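Trainee: Following this message is one structure expressed as structure tokens.
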Amino acid sequence: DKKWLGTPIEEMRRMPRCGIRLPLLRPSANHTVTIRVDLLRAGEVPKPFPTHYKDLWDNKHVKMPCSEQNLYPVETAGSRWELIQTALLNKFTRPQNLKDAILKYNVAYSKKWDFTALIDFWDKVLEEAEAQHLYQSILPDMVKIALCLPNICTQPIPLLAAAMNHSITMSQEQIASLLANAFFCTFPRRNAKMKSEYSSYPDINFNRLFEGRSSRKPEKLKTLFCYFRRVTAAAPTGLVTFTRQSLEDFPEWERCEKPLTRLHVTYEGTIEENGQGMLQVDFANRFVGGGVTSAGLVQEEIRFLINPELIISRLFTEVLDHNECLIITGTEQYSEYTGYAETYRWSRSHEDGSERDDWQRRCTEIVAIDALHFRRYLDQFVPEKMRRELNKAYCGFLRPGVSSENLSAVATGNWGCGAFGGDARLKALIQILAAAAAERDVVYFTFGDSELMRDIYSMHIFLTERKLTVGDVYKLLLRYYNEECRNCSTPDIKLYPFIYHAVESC
Ligand SMILES: Cc1ncc(Cn2c(=O)c3cc(S(=O)(=O)NC4(C)CC4)ccc3n(C)c2=O)s1
């Protein structure tokens, strides 16, 4: 039994090798650049632009904790930033000290926020010497980088709001200062359950990571402290780009004359290790990062924990609409892990060996595309639901302006499976069709399912040998719904056997 099938992986396009030299990095109407481009040098910490803190407290930018507008009622408006500095600049020796410090500027949640997982991690999971290193070295270093925020993030950060096509390029050092603030729960207006302003934004403050007794919380905390220990000990020097992409024009799928592209399908390997230099898919929730700052521990959350710079997308990325995606370039891997969901464990620190492009960004491109949640199995075969998934994957794969020869393969796998109720064989065909329309090859990981690997390979080879276009395949999907799903009240025949019969008997 072969471990992979199709086009050899060596024949598939990878980056920065197959991806043209970059244009000059510069701020523009659609691109926020928070560093001095003229001073950007390999191995040097980037200098913030502007030199002095500039504040914007409005509906179009992140509300910074260091803003002079970040006020609290005193029994007279007091400075919340001054209160945060006072609270955090105390020695911590016991977990209660950290809980009490966080609650000093979060008084309204002193009875709502549970800190059980944080207390248990520090007291009941860590050995004495590990606890000592956490409160004597890691936590004070995290406070210092959090409190440096006005000197590090000097430029207002725009919100990547619904329907905006915009990019933010910032330094990994800027991201570390922002994530240390999210750990200490300092972002204002991001907490109320009945908030309106940020109701369509994911949670950013880390308070839900400290709650309850799940055995997976110590693993999430080890993963995040591994990152914080690394970035406070030695300031990272690269940049990271966050791009919100929203397409107006979608293909008329039934009329698409494009042929299928190449396929490498395997039941072994992972997107992050075997998909190096390729567009890597994040099986996202519509609120990017899903339950990373709370209970979730599946594909998306794991990637967000091992590449924590992805977490900051939650500060400024509004919930994704059907025609949108988020593309993140440059995030670094700080941890290695084993397992998944209830078996997930942090293994050790990871030294990322990825090369950097001309903007000092690690050569790792990740796209967040959220699959639909199907209440009933048969719902996904509804043409509107199929067209939705095709358009979502297509938006994640398309790079408008870029030529096909400069596009890496897509490294993906069973998107929206299990809990979301997605049929793996249909979702594989949808991704294959979207990648074909976007003119990219596919590297598909089946995560131990050898039978699924064979089925996808046999279907792909059957359609390609018969020269079936994207349109031809899409029409077969429409026929399956009409013959087996529309009139079905209980399907009698599976999708792939239907397609094989429909094509072989026509
Ligand atoms: C047959 C199945 N289809 C889906 C399943 C769920 N699943 C995954 O989705 C999965 C995804 C990856 S990965 O390559 O995407 N890497 C990250 C986790 C992002 C870092 C690695 C392991 C996985 N494992 C074990 C798993 O069980 S199992």
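Chain A is numbered as in Swiss-Prot; the shown residues are, in order, 450-524, 531-945, 948-963.
So this one's X-ray crystallography, 2.1 Å, going by the header.
Note: Cβ is positioned from N, Cα and C throughout, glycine not excepted.
From Swiss-Prot, here are the annotated features:
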{"type": "BINDING", "residues": "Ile726, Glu727, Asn740, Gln754, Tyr795, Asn869, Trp870, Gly871, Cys872, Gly873, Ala874", "note": "substrate binding site"}
{"type": "ACT_SITE", "residues": "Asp737", "note": "active site"}
{"type": "MUTAGEN", "residues": "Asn740 to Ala", "note": "Reduced poly(ADP-ribose) glycohydrolase activity"}
{"type": "MUTAGEN", "residues": "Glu755 to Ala", "note": "Abolished poly(ADP-ribose) glycohydrolase activity"}
{"type": "ACT_SITE", "residues": "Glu755", "note": "active site"}
{"type": "MUTAGEN", "residues": "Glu756 to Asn", "note": "Reduces hydrolase activity"}
{"type": "MUTAGEN", "residues": "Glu756 to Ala", "note": "Abolished poly(ADP-ribose) glycohydrolase activity"}
{"type": "ACT_SITE", "residues": "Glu756", "note": "active site"}
{"type": "MUTAGEN", "residues": "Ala874 to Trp", "note": "Reduced poly(ADP-ribose) glycohydrolase activity"}
{"type": "MUTAGEN", "residues": "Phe875 to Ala", "note": "Abolished poly(ADP-ribose) glycohydrolase activity"}
Trainee: Taking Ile726, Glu727, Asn740, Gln754, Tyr795, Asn869, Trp870, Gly871, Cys872, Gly873, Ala874 as the record's substrate-binding set, what's the max Cα pairwise distance in Å, rounded to a whole number?
Mentor: 22
Trainee: Hey, of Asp737, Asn740, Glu755, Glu756, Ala874, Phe875, which of those recorded positions are within 10 Å of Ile726 (substrate binding site), Cα to Cα?
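Mentor: Passing the 10 Å Cα cut: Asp737.
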Trainee: So 6 residues are missing between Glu524 and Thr531 in the deposited model; what's the C-alpha distance in angstrom?
Mentor: 7
Trainee: Between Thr945 and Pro948 the chain has a hole of 2 residues; just give the Cα distance across it in whole angstrom, please.
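Mentor: What separates the two Cα atoms is a distance of 7 Å.
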Trainee: Filter the recorded positions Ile726, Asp737, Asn740 down to those with CB closer than 6 A to an atom of ligand 1; keep them in sequence order.
Mentor: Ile726
Trainee: List, in sequence order, the same-chain residues at least six positions removed whose CB sits under 8 Å from that of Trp870 (substrate binding site)?
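Mentor: In sequence order, the residues whose Cβ lies under 8 Å from that of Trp870 (substrate binding site) (at least 6 apart) are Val736, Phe738, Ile824, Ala826, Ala848, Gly877, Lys882, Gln886.
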Trainee: Please report the Cα separation of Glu755 (mutagenesis position) and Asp737 (active site) in Å, rounded to an integer.
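Mentor: Cα-Cα, rounded: 6 Å.
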Trainee: With every protein chain in view, what's the tally of Cβ atoms within 10 Å of the Cβ of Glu756 (mutagenesis position), excluding that atom itself?
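Mentor: 23, counting other Cβ atoms within 10 Å of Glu756 (mutagenesis position).
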Trainee: When you measure from the Cβ of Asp737 (active site), how many other Cβ atoms are you left with inside 10 Å?
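Mentor: Excluding its own Cβ, the number within 10 Å is 28.
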